[PDB]
Protein chains: 2
Amino acid sequence: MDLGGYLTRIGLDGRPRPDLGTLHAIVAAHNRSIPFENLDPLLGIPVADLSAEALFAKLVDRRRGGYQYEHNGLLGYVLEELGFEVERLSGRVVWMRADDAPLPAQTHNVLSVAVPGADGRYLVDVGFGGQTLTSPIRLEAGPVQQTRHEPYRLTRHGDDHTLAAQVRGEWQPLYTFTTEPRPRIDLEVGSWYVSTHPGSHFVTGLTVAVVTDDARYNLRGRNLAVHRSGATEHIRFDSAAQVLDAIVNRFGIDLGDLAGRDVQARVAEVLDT
Amino acid sequence: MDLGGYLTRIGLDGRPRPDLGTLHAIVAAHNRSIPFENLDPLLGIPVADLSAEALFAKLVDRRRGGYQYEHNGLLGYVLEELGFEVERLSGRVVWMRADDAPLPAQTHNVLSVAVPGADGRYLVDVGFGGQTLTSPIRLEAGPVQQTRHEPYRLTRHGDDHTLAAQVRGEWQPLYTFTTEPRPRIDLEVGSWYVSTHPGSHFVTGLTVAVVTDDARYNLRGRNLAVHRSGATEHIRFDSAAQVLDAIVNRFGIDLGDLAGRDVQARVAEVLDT
């Protein structure tokens, strides 16, 4: 594949080896280089094709970001090519959901990754957005595990795992998942739903995110949240133009890709959704 | 009156001539260089002495900021020494007060400045905090006047003037005042009230502010608001430690003269007040 293109995109060079050190370095570089964004579903463009060709073309060659299926799909292919053993998993997002809420749809995709020298498996997820994992963690229920940012924890009931993050001193469940490997088509059916259902969070508004060594950035509509050590920031943009400026210059997304779609007018509709 | 310390403090040099250009330059330099702060009243230290000796020693020599009486007190002495003619005025703060609110106390102090060779007088106020005037304006009721930032406007009913600012598109009355010149003692009585009454805004919590060319900054307790072109920001500090960090490193306040008074514990008490 075009790993050279991917490695350049994320600010690495040369062929890295399939070891744990490389896994950490790639996750960190991906985190800071390729943003989470849902401009395609926002603009009525489905995310239907999760092939390597499609994902490299968009997230690497066209300097766009993507959402969960695009991020982890891409990284899945990259890690495989490099020599890691990769299974694609699906999950249900429970973030900020009430204790008694209906069961969510399977709308997430994460990776279970092994190094050739079988020291168990690692959860890898660079596609959850602003609160995405910034390190690989051991796919092992029980222990609190440190990362490049906040502590995270896996717990399980049978094969139903829950990933939680310690967000500003408070533990928050993010999503649940099983370890049953999923074929690409089942991920594509999920992605069709998330990118086209008129009630989908990723159809009804705009989410853009990126994570640097120092901070998590998460834009929803006009509202940019920043979580840094010791402080939160909330930046409220006045209008769609400022949002578009942030998209291009803060988040590094080329909107030339979306010529003739009236991005600015659609962003205006979702400032507060 | 040595003015060299003051001029260095605000990032100017030499001896500027008492003209309109100098008045604009000094206001702008003061705005960015000496912050609004009420650390003394917060810590039970009254602001009682508005002599040149007291105000220069604190706001210049000790690299502290100050509140309304200290700012406009200091600038009044500076402007007189340079060859301007200065009257000190008092006023009542009406910002965000209901139409049927009781009459406020006289808690503000502003300057009416005559520039040699120029008609009329100029309102100068570098002590109102985050929304303080960033240009001198003509002390003339009626016309909308441009500043380095937003438009401001004086209006008059009898001898009571109202200063208003167009804040993010909305006209907001800030304070009322008369043009009766005030003796220092009457200002000191006001400052005694503002710095010692247990219900005073400047006794019950922490207020720090500064204004740069690009933004207005206003901190209350743990909450920093920023108004800039196209956006507002709200930064929430985790604890007093980060607030003190901001006081020293962002606002440039030397806390050395407060050694031995446990500034951090007092700030901790008022993060949410």
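Since chain A takes its numbers from Swiss-Prot, the residues it shows come out as 3-275.
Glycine is no exception: its Cβ is also placed from the backbone N, Cα and C atoms.
As recorded in Swiss-Prot, the features of this protein are as follows:
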type     : residues            : note
ACT_SITE : A:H110              : active site
ACT_SITE : A:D127              : active site
MUTAGEN  : A:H110 to A, R or W : Loss of activity
MUTAGEN  : A:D127 to A, N or W : Loss of activity
If H, G and I count as helix, E and B as strand, and all else as coil, what does DSSP give for A:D127 (mutagenesis position)?
coil
What does DSSP call A:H110 (mutagenesis position) in the simple three-state scheme?
strand
Between A:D127 (mutagenesis position) and A:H110 (mutagenesis position), what is the CA-CA distance rounded to a whole number of Å?
10
Which residues of the same chain, at least 6 positions away in sequence, have a Cβ lying under 8 Å from the Cβ of A:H110 (mutagenesis position)?
A:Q70, A:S92, A:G93, A:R94, A:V95, A:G129, A:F130, A:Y177, A:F179
Including all protein chains displayed, how many Cβ atoms other than that of A:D127 (mutagenesis position) lie within 10 Å of its Cβ?
27
